[PDB]
Number of protein chains: 2
Amino acid sequence: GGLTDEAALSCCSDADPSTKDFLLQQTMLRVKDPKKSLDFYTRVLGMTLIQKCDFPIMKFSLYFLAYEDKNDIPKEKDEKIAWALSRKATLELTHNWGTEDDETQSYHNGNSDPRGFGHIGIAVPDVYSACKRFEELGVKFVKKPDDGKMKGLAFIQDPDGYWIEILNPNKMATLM
Amino acid sequence: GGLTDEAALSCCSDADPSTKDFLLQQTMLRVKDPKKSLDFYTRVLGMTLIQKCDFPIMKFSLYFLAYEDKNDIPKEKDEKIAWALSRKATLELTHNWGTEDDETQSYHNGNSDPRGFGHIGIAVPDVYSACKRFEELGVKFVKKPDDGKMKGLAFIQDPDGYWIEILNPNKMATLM
Ligand SMILES: N[C@@H](CCC(=O)N[C@@H](CS[C@@H](O)N(O)c1ccc(I)cc1)C(=O)NCC(=O)O)C(=O)O
Ligand SMILES: N[C@@H](CCC(=O)N[C@@H](CS[C@@H](O)N(O)c1ccc(I)cc1)C(=O)NCC(=O)O)C(=O)O
Ligand SMILES: [Zn+2]
Ligand SMILES: [Zn+2]
């Protein structure tokens, strides 16, 4: 079986005071073609590009996306970086230059061997209307809301095949 | 080369009004042994276990961790699930029952072929003092702050080998 509630709680320690201002800032995914990824995360999911970083010597670019208002992005370069990297829950897309033209390359989504990472998840007001719009836009589904084992939640895929869960927090209580 | 700023902006669309309340709620990682993972995320990183879910029929448990105050967790079951799954920036650890006793099993961190997912990142007030405490606790480092190419940021590993970046948002402006 799994851990009992009691055993799980027994493995948890209270937070040391030196970790009090820590925050979960980002999740990083590698993307083959940033033009496709930027269109997907902004047009389909409504995220905002808050910061683009280029490192010519190492041949890669980074794209930070988040659910933030465009009007809150600072104009000054140094303030912009400090603000972008101190937002909670950002998505960092890494583009290693050249992958978009290489037919033998692709990234692995973690859901087939060898497994590891599973998904990112977006909380929405209504899974059914959000998925109706996704179907209208031609988005590829891993799991429609009424398919699979757990009903009421969905999995879509981004341009690289990463899985994105679509969930409504106020309808999850009957799954357990 | 990579995308110019102008070309990147050209691939972004304004957010459709039906995505206005969407939020980036979780990142899911599979963990071999939840006892080790819970101790690492709570004792080393100071996160709080906000919700534990067990699915006996499918043989797995889910552990949601976040930088949230323990006193804000609702007491009622249904309110607790709605609150936990509407927090931004949570970490979902999936335990498939039995992996902790299987010597031939382990998860892949995404940083060696086949690559995909890279890391989660934690923003802290001071990278050097946080890493000093991590060293005192026996945490395994992928990259100490002054090693590697980008100075001032670190990468530590959790019990499964997943990479966790330690960064100070106010010291990143000179890297570009
Ligand atoms: N054996 C699986 C175990 C994990 C698992 O099965 N996760 C669920 C989504 S719950 C999840 O990811 N999530 O965020 C969540 C957490 C708590 C609740 I309550 C509801 C949803 C899944 O993929 N279901 C497919 C289906 O139902 O057909 C694995 O390794 O991925
Ligand atoms: N070829 C690489 C490209 C991505 C990459 O190299 N990322 C950096 C951390 S920046 C990153 O992950 N992050 O959040 C970040 C973003 C913007 C800034 I400004 C600073 C840090 C890395 O791993 N450096 C190792 C080293 O320096 O030795 C890859 O595929 O992983
Ligand atoms: Zn990063
Ligand atoms: Zn999930």
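Numbers in chain A track Swiss-Prot; the residues on display, in order, are 9-184.
Header lists the method as X-ray crystallography, 2.0 Å.
Backbone N, Cα and C atoms are what each Cβ position is placed from, and that goes for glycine too.
Residues or ranges marked as active site, proton donor/acceptor in Swiss-Prot: A:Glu173. When secondary structure is read from DSSP and collapsed to three states, A:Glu173 (mutagenesis position) falls in the strand class.
The substrate binding site annotation in Swiss-Prot covers A:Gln34, A:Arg38, A:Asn104, A:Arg123, A:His127, A:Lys157, A:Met158. Note: A:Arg38 (substrate binding site) has non-local neighbours A:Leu101, A:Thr102, A:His103, A:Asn104, A:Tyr115, A:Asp168, i.e. same-chain residues 6+ apart with C-beta under 8 A of its own C-beta.
The Zn(2+) binding site feature in Swiss-Prot is assigned to A:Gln34, A:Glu100, A:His127, A:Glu173; the stated evidence is experimental evidence. Sequence-distant neighbours of A:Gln34 (mutagenesis position): residues of the same chain at least 6 apart with a C-beta under 8 Å from its C-beta are A:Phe72, A:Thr98, A:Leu99, A:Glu100.
Look at Swiss-Prot and you will find A:31-177 tagged as domain 'VOC', backed by sequence analysis.
Within 10 Å of the Cβ of A:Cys19 (mutagenesis position) there are 20 other Cβ atoms, across all protein chains. A:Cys19 to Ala appears in Swiss-Prot as a published mutagenesis result, with the remark: No effect on NO-mediated modification. Impaired NO-mediated modification; when associated with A-20. Loss of NO-mediated modification; when associated with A-139.
The number of other CB atoms found within 10 A of the CB of A:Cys20 (mutagenesis position), across every protein chain shown, is 18. The note that Swiss-Prot attaches to the published mutagenesis A:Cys20 to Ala is: No effect on NO-mediated modification. Impaired NO-mediated modification; when associated with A-19. Loss of NO-mediated modification; when associated with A-139.
Looking at Swiss-Prot, the entry for mutagenesis of A:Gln34 to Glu says: Reduces enzyme activity by 99%.
Annotation for A:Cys61 (mutagenesis position): same-chain Cβ neighbours under 8 Å, separated by at least 6 residues, are A:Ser69, A:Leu70, A:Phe72. Where Swiss-Prot documents A:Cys61 to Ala as a mutagenesis experiment, the accompanying text is: No effect on NO-mediated modification.
In the three-state DSSP assignment, the secondary structure recorded for A:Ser69 (mutagenesis position) is strand. Swiss-Prot gives this note for the published mutagenesis A:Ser69 to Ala: No effect on phosphorylation.
According to Swiss-Prot, the mutagenesis experiment A:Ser94 to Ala carries the following note: No effect on phosphorylation. In sequence order, A:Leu31, A:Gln33 are the residues of the chain that are 6 or more apart from A:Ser94 (mutagenesis position) and have a CB within less than 8 Å of its CB.
Under DSSP, A:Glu100 (mutagenesis position) is assigned to a strand (E or B) in the three-state scheme. Record note (Swiss-Prot), mutagenesis A:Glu100 to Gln: Reduces enzyme activity by over 99%. The unchanged residue is displayed.
Counting only same-chain residues at least 6 apart in sequence, those with a Cβ under 8 Å from the Cβ of A:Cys139 (mutagenesis position) are A:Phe149, A:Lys152, A:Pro153, A:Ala162, A:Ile164, A:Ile174. One mutagenesis experiment catalogued in Swiss-Prot, A:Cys139 to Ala, is accompanied by this note: Impaired NO-mediated modification. Loss of NO-mediated modification; when associated with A-19 or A-20.
For the mutagenesis result A:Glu173 to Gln, the note given in Swiss-Prot is Abolishes enzyme activity. Within 10 Å of the C-beta of A:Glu173 (mutagenesis position) we count 21 further C-beta atoms, all protein chains included.
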Cβ neighbours of A:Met158 (substrate binding site) where a neighbour is any other Cβ within 10 Å: 15
Site extent for substrate (largest Cα pair distance over A:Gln34, A:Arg38, A:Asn104, A:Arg123, A:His127, A:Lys157, A:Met158, Å): 37
Around the Cβ of A:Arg123 (substrate binding site), the count of other Cβ atoms that are within 10 Å: 17
A:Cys19 (mutagenesis position) versus binding-site residues A:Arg123, A:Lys157, A:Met158 - nearest by Cα: A:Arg123
Between A:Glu173 (mutagenesis position) and A:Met158 (substrate binding site): CA-CA distance (Å): 12
